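Visitor: Below you will find the structure I want to go over with you.
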Amino acid sequence: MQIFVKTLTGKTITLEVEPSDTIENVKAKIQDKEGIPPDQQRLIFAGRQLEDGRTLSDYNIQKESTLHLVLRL
Amino acid sequence: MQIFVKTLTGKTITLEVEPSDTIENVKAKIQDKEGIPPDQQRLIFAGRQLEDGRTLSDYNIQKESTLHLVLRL
Amino acid sequence: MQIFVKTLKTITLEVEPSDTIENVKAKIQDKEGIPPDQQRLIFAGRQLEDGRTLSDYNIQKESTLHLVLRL
Ligand SMILES: [Zn+2]
Ligand SMILES: [Zn+2]
Ligand SMILES: [Zn+2]
Ligand SMILES: [Zn+2]
Ligand SMILES: [Zn+2]
Ligand SMILES: [Zn+2]
Ligand SMILES: [Zn+2]
(Lines of atoms letter the chains of each structure in order from A and count residues from 1; the text may use other names and numbers.)
(Lines give C-alpha, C1' and ligand atoms only; values in the text may rest on other atoms or scores of the structure.)
(Ligands and ions follow the chains in the order given, each with its own letter.)
Protein backbone atom coordinates (compact mmCIF):
# COMPACT_ATOMS: atom_id res chain seq x y z
CA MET A 1 0.00 0.00 0.00
CA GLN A 2 1.49 3.29 -1.19
CA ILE A 3 0.14 6.72 -0.24
CA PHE A 4 1.25 10.18 -1.36
CA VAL A 5 2.61 13.07 0.71
CA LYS A 6 2.86 16.63 -0.61
CA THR A 7 5.85 17.99 1.31
CA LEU A 8 7.16 21.48 2.07
CA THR A 9 9.28 21.62 -1.09
CA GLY A 10 6.15 21.32 -3.22
CA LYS A 11 7.36 18.05 -4.71
CA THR A 12 5.25 15.04 -3.74
CA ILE A 13 6.87 11.95 -2.21
CA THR A 14 5.79 8.30 -2.09
CA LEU A 15 5.65 6.18 1.07
CA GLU A 16 4.80 2.50 1.54
CA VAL A 17 2.42 1.94 4.45
CA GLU A 18 0.16 -0.62 6.10
CA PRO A 19 -3.52 0.22 6.65
CA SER A 20 -2.93 0.09 10.42
CA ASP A 21 0.24 2.22 10.30
CA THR A 22 -0.69 5.07 12.63
CA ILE A 23 -0.11 8.78 12.02
CA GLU A 24 2.93 8.73 14.32
CA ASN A 25 4.37 6.03 12.05
CA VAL A 26 3.59 8.05 8.92
CA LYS A 27 5.28 11.10 10.44
CA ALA A 28 8.29 8.91 11.26
CA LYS A 29 8.51 7.81 7.63
CA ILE A 30 8.56 11.47 6.64
CA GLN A 31 11.51 12.33 8.89
CA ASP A 32 13.26 9.31 7.39
CA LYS A 33 13.01 11.09 4.04
CA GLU A 34 12.18 14.78 4.45
CA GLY A 35 14.05 15.34 7.71
CA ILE A 36 11.37 17.22 9.64
CA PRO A 37 10.82 15.77 13.16
CA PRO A 38 7.28 14.43 13.88
CA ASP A 39 6.92 16.93 16.73
CA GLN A 40 7.15 19.69 14.12
CA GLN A 41 4.87 17.86 11.69
CA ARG A 42 1.20 18.44 10.93
CA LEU A 43 -0.65 16.19 8.49
CA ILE A 44 -3.82 17.27 6.69
CA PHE A 45 -6.16 14.94 4.79
CA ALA A 46 -9.56 15.75 3.27
CA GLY A 47 -9.87 18.84 5.47
CA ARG A 48 -9.02 16.89 8.62
CA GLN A 49 -5.90 17.23 10.77
CA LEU A 50 -4.59 13.75 11.57
CA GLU A 51 -4.07 12.96 15.26
CA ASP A 52 -0.94 10.99 16.23
CA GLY A 53 -2.75 8.19 18.08
CA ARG A 54 -5.28 7.31 15.39
CA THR A 55 -4.56 5.03 12.42
CA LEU A 56 -4.99 5.34 8.65
CA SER A 57 -8.06 3.09 8.94
CA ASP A 58 -9.82 5.41 11.40
CA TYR A 59 -9.42 8.30 8.94
CA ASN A 60 -10.35 6.00 6.04
CA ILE A 61 -7.16 6.70 4.09
CA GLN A 62 -7.06 4.32 1.12
CA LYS A 63 -4.45 3.34 -1.46
CA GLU A 64 -2.88 6.23 -3.40
CA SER A 65 -4.27 8.88 -1.05
CA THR A 66 -2.57 12.29 -1.05
CA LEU A 67 -1.53 13.80 2.28
CA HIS A 68 -0.50 17.44 2.74
CA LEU A 69 2.46 18.03 5.06
CA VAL A 70 2.55 21.36 6.87
CA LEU A 71 4.95 22.77 9.45
CA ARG A 72 3.62 22.84 13.02
CA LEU A 73 4.19 26.38 14.30
CA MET B 1 8.36 -13.52 10.80
CA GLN B 2 7.02 -15.25 7.70
CA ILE B 3 3.57 -16.83 7.45
CA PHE B 4 1.96 -18.78 4.61
CA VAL B 5 -1.16 -17.98 2.58
CA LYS B 6 -2.92 -20.52 0.37
CA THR B 7 -4.42 -18.33 -2.35
CA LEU B 8 -7.17 -18.81 -4.93
CA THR B 9 -4.80 -20.21 -7.55
CA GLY B 10 -3.98 -23.13 -5.26
CA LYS B 11 -0.33 -22.10 -5.09
CA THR B 12 0.79 -20.96 -1.65
CA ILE B 13 2.51 -17.59 -1.20
CA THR B 14 4.89 -16.27 1.47
CA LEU B 15 4.45 -12.99 3.35
CA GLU B 16 6.68 -11.29 5.92
CA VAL B 17 4.70 -10.00 8.90
CA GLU B 18 5.04 -8.63 12.42
CA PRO B 19 3.20 -10.36 15.28
CA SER B 20 1.07 -7.22 15.74
CA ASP B 21 0.31 -6.83 12.02
CA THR B 22 -3.48 -6.89 12.01
CA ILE B 23 -5.72 -8.83 9.62
CA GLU B 24 -6.40 -5.67 7.61
CA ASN B 25 -2.64 -5.39 7.12
CA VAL B 26 -2.36 -9.04 6.09
CA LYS B 27 -5.17 -8.56 3.58
CA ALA B 28 -3.35 -5.48 2.26
CA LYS B 29 -0.20 -7.54 1.72
CA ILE B 30 -2.29 -10.00 -0.29
CA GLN B 31 -3.64 -7.34 -2.66
CA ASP B 32 -0.04 -6.18 -3.08
CA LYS B 33 0.69 -9.63 -4.51
CA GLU B 34 -2.51 -11.48 -5.45
CA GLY B 35 -4.52 -8.44 -6.52
CA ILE B 36 -7.76 -9.17 -4.68
CA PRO B 37 -9.03 -6.14 -2.68
CA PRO B 38 -9.32 -6.64 1.13
CA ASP B 39 -13.06 -5.89 0.93
CA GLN B 40 -13.41 -9.03 -1.19
CA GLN B 41 -11.07 -11.04 1.02
CA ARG B 42 -11.89 -13.62 3.68
CA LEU B 43 -9.13 -15.23 5.74
CA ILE B 44 -9.55 -18.59 7.48
CA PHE B 45 -7.18 -19.99 10.11
CA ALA B 46 -7.63 -23.12 12.25
CA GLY B 47 -11.38 -23.10 11.58
CA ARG B 48 -11.71 -19.44 12.53
CA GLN B 49 -12.57 -16.53 10.24
CA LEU B 50 -10.18 -13.66 10.97
CA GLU B 51 -11.79 -10.30 11.78
CA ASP B 52 -10.20 -7.16 10.29
CA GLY B 53 -9.71 -5.32 13.58
CA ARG B 54 -7.96 -8.09 15.50
CA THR B 55 -4.24 -8.87 15.26
CA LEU B 56 -2.20 -12.02 14.58
CA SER B 57 -1.44 -12.18 18.31
CA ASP B 58 -5.12 -12.30 19.30
CA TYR B 59 -5.63 -15.30 17.01
CA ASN B 60 -2.33 -16.80 18.19
CA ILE B 61 -0.86 -17.07 14.69
CA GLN B 62 2.79 -18.08 15.02
CA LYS B 63 5.75 -18.30 12.65
CA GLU B 64 5.20 -20.36 9.49
CA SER B 65 1.43 -20.55 9.98
CA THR B 66 -0.70 -21.36 6.92
CA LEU B 67 -3.67 -19.12 6.12
CA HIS B 68 -6.41 -20.02 3.64
CA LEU B 69 -7.60 -17.18 1.41
CA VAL B 70 -11.19 -17.38 0.19
CA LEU B 71 -13.29 -15.00 -1.90
CA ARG B 72 -15.90 -13.02 0.05
CA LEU B 73 -19.19 -13.48 -1.80
CA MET C 1 -22.77 -22.48 -25.23
CA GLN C 2 -23.20 -19.38 -23.08
CA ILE C 3 -21.73 -18.64 -19.65
CA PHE C 4 -22.33 -15.79 -17.21
CA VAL C 5 -19.72 -13.44 -15.75
CA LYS C 6 -20.84 -11.64 -12.59
CA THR C 7 -19.32 -8.72 -10.68
CA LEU C 8 -19.96 -6.96 -7.36
CA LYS C 9 -23.76 -6.65 -13.03
CA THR C 10 -23.82 -9.85 -15.10
CA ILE C 11 -22.40 -10.13 -18.63
CA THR C 12 -22.98 -13.16 -20.87
CA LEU C 13 -20.32 -14.66 -23.16
CA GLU C 14 -20.63 -17.02 -26.13
CA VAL C 15 -17.81 -19.50 -25.55
CA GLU C 16 -16.43 -22.90 -26.55
CA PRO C 17 -15.53 -25.87 -24.29
CA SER C 18 -11.91 -25.63 -25.48
CA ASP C 19 -11.63 -21.86 -25.04
CA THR C 20 -8.65 -21.07 -22.84
CA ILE C 21 -9.09 -18.60 -19.98
CA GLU C 22 -7.00 -16.17 -22.03
CA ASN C 23 -9.71 -16.40 -24.68
CA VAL C 24 -12.36 -15.67 -22.04
CA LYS C 25 -10.42 -12.65 -20.78
CA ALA C 26 -10.16 -11.36 -24.34
CA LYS C 27 -13.92 -11.73 -24.81
CA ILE C 28 -14.65 -9.57 -21.76
CA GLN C 29 -12.17 -7.07 -23.21
CA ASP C 30 -14.31 -6.98 -26.36
CA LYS C 31 -17.40 -6.48 -24.21
CA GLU C 32 -16.52 -4.30 -21.21
CA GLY C 33 -13.20 -2.89 -22.41
CA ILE C 34 -11.14 -4.29 -19.54
CA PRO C 35 -7.58 -5.46 -20.41
CA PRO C 36 -6.93 -9.18 -19.65
CA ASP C 37 -3.96 -8.31 -17.42
CA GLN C 38 -6.27 -6.58 -14.95
CA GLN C 39 -8.62 -9.58 -15.06
CA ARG C 40 -8.78 -12.46 -12.57
CA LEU C 41 -11.47 -15.09 -13.14
CA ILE C 42 -12.81 -17.39 -10.43
CA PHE C 43 -15.09 -20.42 -10.74
CA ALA C 44 -16.23 -22.18 -7.55
CA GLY C 45 -13.54 -20.84 -5.22
CA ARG C 46 -10.71 -21.53 -7.66
CA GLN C 47 -9.06 -18.67 -9.54
CA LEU C 48 -8.72 -19.87 -13.13
CA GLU C 49 -5.33 -19.60 -14.81
CA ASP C 50 -4.51 -18.64 -18.40
CA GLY C 51 -3.73 -21.62 -20.61
CA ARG C 52 -6.08 -24.10 -18.97
CA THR C 53 -9.44 -24.50 -20.72
CA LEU C 54 -13.08 -24.31 -19.63
CA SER C 55 -13.47 -28.09 -19.95
CA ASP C 56 -10.32 -28.44 -17.84
CA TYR C 57 -12.36 -26.90 -15.03
CA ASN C 58 -15.57 -28.70 -16.03
CA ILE C 59 -17.17 -25.31 -16.65
CA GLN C 60 -20.35 -26.41 -18.42
CA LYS C 61 -22.92 -24.27 -20.21
CA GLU C 62 -24.79 -21.62 -18.21
CA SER C 63 -22.00 -21.67 -15.62
CA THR C 64 -21.20 -18.47 -13.72
CA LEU C 65 -17.68 -17.05 -13.59
CA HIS C 66 -16.66 -14.25 -11.22
CA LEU C 67 -14.58 -11.32 -12.45
CA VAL C 68 -12.04 -9.70 -10.12
CA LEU C 69 -9.91 -6.73 -11.18
CA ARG C 70 -6.22 -6.05 -10.60
CA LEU C 71 -6.18 -2.32 -11.33
ZN1 LIG D 1 2.36 -1.54 -1.76
ZN1 LIG E 1 4.67 0.31 9.13
ZN1 LIG F 1 14.91 4.70 9.64
ZN1 LIG G 1 7.10 -3.05 12.16
ZN1 LIG H 1 -22.09 -21.59 -28.24
ZN1 LIG I 1 -13.24 -19.11 -28.63
ZN1 LIG J 1 -20.35 -18.30 -8.62
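Heads up, the Cβ atoms here are built off N, Cα and C, so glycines get one too.
Got these off Swiss-Prot a minute ago, pasting:
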- A:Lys63 to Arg: Abolishes HLTF-mediated polyubiquitination of PCNA (MUTAGEN)
- A:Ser65 to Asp: Phosphomimetic mutant that binds and activates PRKN (MUTAGEN)
- A:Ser65 to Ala: Prevents phosphorylation in case of mitophagy. Decreased localization of PRKN to mitochondria (MUTAGEN)
- A:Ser65 to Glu: Phosphomimetic mutant that binds and activates PRKN (MUTAGEN)
- A:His68 to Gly: Loss of DTX3L-mediated polyubiquitination of histone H3 and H4 (MUTAGEN)
- A:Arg72 to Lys: No effect on ADP-ribosylation, when associated with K-74 (MUTAGEN)
- A:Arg72 to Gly: No effect on ADP-ribosylation (MUTAGEN)
Visitor: For A:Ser65 (mutagenesis position), what is the tally of other C-beta atoms lying within 10 angstroms of its C-beta?
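Guide: I get 17 for this one.
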Visitor: Name, in the order they occur in the sequence, the residues of the same chain whose CB lies under 8 A from the CB of A:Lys63 (mutagenesis position) and which sit 6 or more residues away.
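Guide: A:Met1, A:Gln2, A:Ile3 - these are the non-local Cβ neighbours of A:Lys63 (mutagenesis position), listed in sequence order.
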Visitor: Using a 10 angstroms cut-off on Cβ to Cβ distances, just flag whichever of A:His68, A:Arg72 is the loneliest among these mutagenesis positions.
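Guide: Lowest Cβ count within 10 Å among the mutagenesis positions (A:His68, A:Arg72) is A:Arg72.
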Visitor: Should we count any of the mutagenesis positions A:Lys63, A:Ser65, A:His68 as near ligand 1, judged by a CB under 6 A from one of its atoms, and which?
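Guide: Within range of ligand 1: none.
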